[PDB]
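The structure under discussion appears below in the form of structure tokens.
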Amino acid sequence: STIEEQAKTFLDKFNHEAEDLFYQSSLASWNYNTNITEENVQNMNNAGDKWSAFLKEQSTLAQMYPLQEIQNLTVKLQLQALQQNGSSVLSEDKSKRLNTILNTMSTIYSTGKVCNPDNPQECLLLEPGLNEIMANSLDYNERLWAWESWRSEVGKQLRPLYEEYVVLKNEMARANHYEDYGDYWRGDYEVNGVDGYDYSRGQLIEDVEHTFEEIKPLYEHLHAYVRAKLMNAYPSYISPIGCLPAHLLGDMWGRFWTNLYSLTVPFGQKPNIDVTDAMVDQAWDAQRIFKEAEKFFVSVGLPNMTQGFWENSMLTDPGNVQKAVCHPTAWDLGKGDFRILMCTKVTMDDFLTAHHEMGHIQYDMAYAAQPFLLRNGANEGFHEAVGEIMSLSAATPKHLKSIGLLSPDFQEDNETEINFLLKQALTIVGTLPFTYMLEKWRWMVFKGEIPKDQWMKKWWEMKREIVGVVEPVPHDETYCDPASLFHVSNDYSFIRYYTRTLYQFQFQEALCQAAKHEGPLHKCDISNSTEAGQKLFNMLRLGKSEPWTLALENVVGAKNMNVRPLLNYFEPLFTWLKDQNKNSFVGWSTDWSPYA
Amino acid sequence: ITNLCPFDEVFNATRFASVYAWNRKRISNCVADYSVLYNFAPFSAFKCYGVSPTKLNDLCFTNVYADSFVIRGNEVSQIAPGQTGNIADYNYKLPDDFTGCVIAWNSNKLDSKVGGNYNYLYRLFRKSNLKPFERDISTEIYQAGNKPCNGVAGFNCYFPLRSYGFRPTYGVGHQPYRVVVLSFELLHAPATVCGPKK
Ligand SMILES: *[C@@H]1O[C@H](CO)[C@@H](O[C@@H]2O[C@H](CO)[C@@H](O)[C@H](O)[C@H]2NC(C)=O)[C@H](O)[C@H]1NC(C)=O
Ligand SMILES: *[C@@H]1O[C@H](CO)[C@@H](O)[C@H](O)[C@H]1NC(C)=O
Ligand SMILES: *[C@@H]1O[C@H](CO)[C@@H](O)[C@H](O)[C@H]1NC(C)=O
Ligand SMILES: *[C@@H]1O[C@H](CO)[C@@H](O)[C@H](O)[C@H]1NC(C)=O
Ligand SMILES: *[C@@H]1O[C@H](CO)[C@@H](O)[C@H](O)[C@H]1NC(C)=O
Ligand SMILES: *[C@@H]1O[C@H](CO)[C@@H](O)[C@H](O)[C@H]1NC(C)=O
Ligand SMILES: *[C@@H]1O[C@H](CO)[C@@H](O)[C@H](O)[C@H]1NC(C)=O
Ligand SMILES: [Zn+2]
């Protein structure tokens, strides 16, 4: 008699139908990914097409419930998730144009090659073949050639594509009751209906910036140290007072400064903890690695792995007569089907990635009890953060010393934690300014403070200020530098990594406070701590059934994204950098450029 | 000993019924060997809500009913007095004064198929909850809405029966489970079924 109960009945039907079709689609996708063949592709495409058609039919059926008279948070949230129009709101011509634009950008990025006028038979793609130049070469001129060629052949050719993309996506968002496509992306964090836990779409902009003004000291000192470690590598090319040239960062776009570790290592004599030799001497296999991972997860208090996970998952490469995807992934096929897809080798990195993926699977198992639409992380940044804290706590010396990979005689001299924290900061805090600046630039482009006449002019102006990276060549408006990245020209939000990076350390510090940790934060192991496991599981089992602020309060104790745990993690490194930065300028001046 | 009950047929039957069309077998007059109730050694749940299983083969009743069907793994807990859910409400309801046993065992190897065993049904939608020990096999369009359905399954007009699509790769909570519930009717009549004469 009321809309709220008809909606409940419709959701009851939809949950079962969607669960069936989603399981079929996921099973087809898994069968393709482990058994790359010809018929598997057709099976996967048919399952995906059926799932998409069913989803569209249910979406157009759910519009008849106005959602205004549904005074139940769960039903209203499920219908709101199911009622999204998406690209089906514009004209058919405009939707087809947008789809073609997206497909063209994705293909041209995938098929992106480099042309060498010196030798026509020197074509390289973004595949690691080109990546060794931007990750291992020690030549300024060669790195400049690679950078300029990539920005000239791919970046210049994606300018009008992105220009029309912006207009089409803005029209889509405005037709979807959003002032911007950037507003559409910021809607992944919006919470309404529950008092005290309300969180606004625009409130993200003033929070991400607010947590970035407290990152500037640590990142500035890290940038100063890294720069100081590059004049010796690149003489008369770094200009200590100036910024870091764009093509010397150990990466194509400077997203992670991971490859700079071999050049900016604090103490060369002391090595890093590498238990790969120990775990290959002790006759370890992939099965043993995953058994140790579930032993860790049981010790912290979470349930062990399902019996069907051990027989259905693919943990070792079947590459005798077969093909598969080397990407380590965690699969929630639905209806109690959990799997892990990775070609595990005997390596410490494989150990950490196994911990991370099994953390993903544990989160999936935790929220598997929720309805189909509410079976996801409370926001886009919880899956990856929850997975990352597992590898964060797995790599500590007191965990390897316990499981036997590190013999119980290791001495942790204070020079080694500096190396570890600097290596981890070159990856973690070295990407926060880039992520923040890229997402801010893309938001401003979408909403409109950046005209098409000044797309490049702002992009470097931000890059010379927010992240302290200076371009080596004066790119004109023909180029499109912030379109060469994988995520930007693929319909992917990028602030997810920023929020994930902050949530990682928030969760880690919360579970350390629950585990009665004593020393510094980077030496934390949450094993054998059922309190930390229970505290984490309280948030894990929620799924999307509760606002992400409430879920964050269920572990951290504060309903806001805080950067203080991140600064607490790198506090010894921050002190060492502050001491080491003496007799060297800290910061950068934007009024410098290598070309001038 | 040549009066054995047909239990060895109901437990070992090669075709169990759907939960909405659960099959009732009347054990009328023969020697009830309740100690042979171990056809499937790993019974998932053999729970007696009346006389204890040790004393089971001692009492004499006038009639026994065996209600057999197949349900989901997490839906086994709904086969109990005073339970709620799809099975208890719309498919199979046990009275709070139930006197008998519930024997559920996993049958993943039997009632599952690689492509999906769409042979078991359950009533997802019903106007009102079932009364204890009464069935509803009708397939009539459930009028969730207010406009008359006219017997056409469309908007706000749902077909009441949904299929358990069973696959061997499911989790133990979604794998098939064969359930036989024995109700021991003791009435104002001579007790025909008796225990073994051991
Ligand atoms: C968690 O507890 C376990 C045992 O409860 C400990 O790990 C080792 O367990 C073996 C079992 O035979 C024993 O040698 C010791 O109990 C432990 N060895 C060492 C060197 O500690 C350990 O306390 C914890 N394991 C971790 C943190 O990985
Ligand atoms: C799965 O891989 C196996 C090889 O071990 C082979 O049967 C075939 O490539 C795949 N199966 C099917 C049914 O295509
Ligand atoms: C909202 O609906 C769900 C599902 O029917 C129910 O469990 C929940 O209790 C309802 N909310 C409130 C506040 O009762
Ligand atoms: C989706 O399209 C329908 C069609 O009229 C419209 O009523 C609705 O406001 C749109 N947006 C939603 C459902 O978020
Ligand atoms: C997982 O733990 C449970 C105990 O709750 C038990 O089934 C067994 O010890 C473990 N099973 C597997 C498959 O690891
Ligand atoms: C800590 O490290 C500093 C240099 O980083 C060193 O001078 C000092 O001796 C160390 N403290 C010890 C070894 O206790
Ligand atoms: C029970 O069924 C099996 C088939 O699963 C078959 O051996 C026979 O019908 C029965 N077994 C007996 C009576 O021992
Ligand atoms: Zn991942």
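Here chain A follows Swiss-Prot for its numbers: 19-614, in order, are the residues you see.
Header entry for method reads electron microscopy, 2.9 Å.
Cβ atoms here come from the backbone N, Cα and C positions, even for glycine.
Quick look at what Swiss-Prot annotates:
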| type | residues | note |
| --- | --- | --- |
| ACT_SITE | A:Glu375 | active site, proton acceptor |
| BINDING | A:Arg273, A:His345, A:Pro346, A:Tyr515 | substrate binding site |
| BINDING | A:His374, A:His378, A:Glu402 | Zn(2+) binding site |
| DOMAIN | A:19-607 | domain 'Peptidase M2' |
| MUTAGEN | A:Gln24 to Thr | Increases slightly the interaction with RBD domain of SARS-CoV-2 spike protein |
| MUTAGEN | A:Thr27 to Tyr | Increases slightly the interaction with RBD domain of SARS-CoV-2 spike protein. In sACE2.v2.2; increases interaction with RBD domain of SARS-CoV-2 spike protein; when associated with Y-330 and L-386 |
| MUTAGEN | A:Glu37 to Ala | No effect on interaction with SARS-CoV spike glycoprotein |
| MUTAGEN | A:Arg273 to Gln | Complete loss of enzyme activity. Does not affect amino acid transport activity of SLC6A19 |
| MUTAGEN | A:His345 to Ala | Complete loss of enzyme activity |
| MUTAGEN | A:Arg357 to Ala | Strongly inhibits interaction with SARS-CoV spike glycoprotein |
| MUTAGEN | A:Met383 to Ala | Slightly inhibits interaction with SARS-CoV spike glycoprotein |
| MUTAGEN | A:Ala386 to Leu | Increases slightly the interaction with RBD domain of SARS-CoV-2 spike protein. In sACE2.v2.2; increases interaction with RBD domain of SARS-CoV-2 spike protein; when associated with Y-27 and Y-330 |
| MUTAGEN | A:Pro389 to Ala | Slightly inhibits interaction with SARS-CoV spike glycoprotein |
| MUTAGEN | A:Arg393 to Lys | Increases very slightly the interaction with RBD domain of SARS-CoV-2 spike protein |
| MUTAGEN | A:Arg518 to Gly | Increases very slightly the interaction with RBD domain of SARS-CoV-2 spike protein |
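Taking Cβ-Cβ distances under 8 Å and a sequence separation of 6 or more, the neighbours of A:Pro346 (substrate binding site) in its chain are A:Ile358, A:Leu359, A:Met360, A:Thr362, A:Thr371, A:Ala372, A:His374, A:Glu375. Under the DSSP three-state reduction, A:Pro346 (substrate binding site) is assigned to coil, being neither helix nor strand. Other than A:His374, A:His378, A:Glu402, the residues of this chain whose Cβ falls within 8 Å of the Cβ centroid of the Zn(2+) site are, in sequence order, A:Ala348, A:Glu375, A:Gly377, A:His401, A:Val404, A:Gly405, A:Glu406, A:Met408. Annotation note: A:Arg393 (mutagenesis position) sits in a coil segment as assigned by DSSP. Comparing C-alpha positions, A:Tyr515 (substrate binding site) sits nearest to A:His345 among the mutagenesis positions A:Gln24, A:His345, A:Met383, A:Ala386, A:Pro389. Spatial neighbours are here defined as Cα atoms within 10 angstroms of one another, and by that definition the neighbours of A:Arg393 (mutagenesis position) among the recorded positions A:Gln24, A:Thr27, A:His345, A:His378, A:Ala386, A:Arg518 are A:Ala386. Among the mutagenesis positions A:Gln24, A:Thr27, A:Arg273, A:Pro389, A:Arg518, the ones with a Cβ under 8 Å from a Cβ of chain B are A:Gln24, A:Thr27. A:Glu37 (mutagenesis position) has A:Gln24 as its nearest neighbour among the mutagenesis positions A:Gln24, A:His345, A:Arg518, going by CA to CA distance. Put simply, of the mutagenesis positions A:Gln24, A:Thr27, A:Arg273, A:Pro389, A:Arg518, the one whose Cα is nearest the Cα of A:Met383 (mutagenesis position) is A:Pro389. For A:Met383 (mutagenesis position), the Cβ neighbour count at a 10 Å cut-off comes to 23, with all displayed protein chains included. Listed in sequence order, A:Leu29, A:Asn33, A:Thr92, A:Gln96, A:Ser563 are the same-chain residues at least 6 apart in sequence whose CB falls under 8 Å from the CB of A:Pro389 (mutagenesis position). For A:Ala386 (mutagenesis position), the same-chain residues lying six or more positions away in sequence with a CB closer than 8 A to its CB are A:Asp350, A:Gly354, A:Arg393. Comparing the Cα of A:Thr27 (mutagenesis position) with the Cα of every entry in A:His345, A:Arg357, A:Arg518, these being the mutagenesis positions, the smallest distance points to A:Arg357. Note on proximity: of the recorded positions A:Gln24, A:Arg273, A:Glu402, A:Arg518, the one nearest A:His345 (mutagenesis position) is A:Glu402, by Cα distance. Among the recorded positions A:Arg273, A:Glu375, A:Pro389, A:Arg393, not one has its Cβ under 6 Å from an atom of ligand 2. Rounded to a whole number, the C-alpha distance linking A:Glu402 (Zn(2+) binding site) with A:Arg518 (mutagenesis position) is 6 angstrom. In this structure, the C-alpha atom of A:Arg518 (mutagenesis position) lies 38 angstrom from that of A:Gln24 (mutagenesis position).
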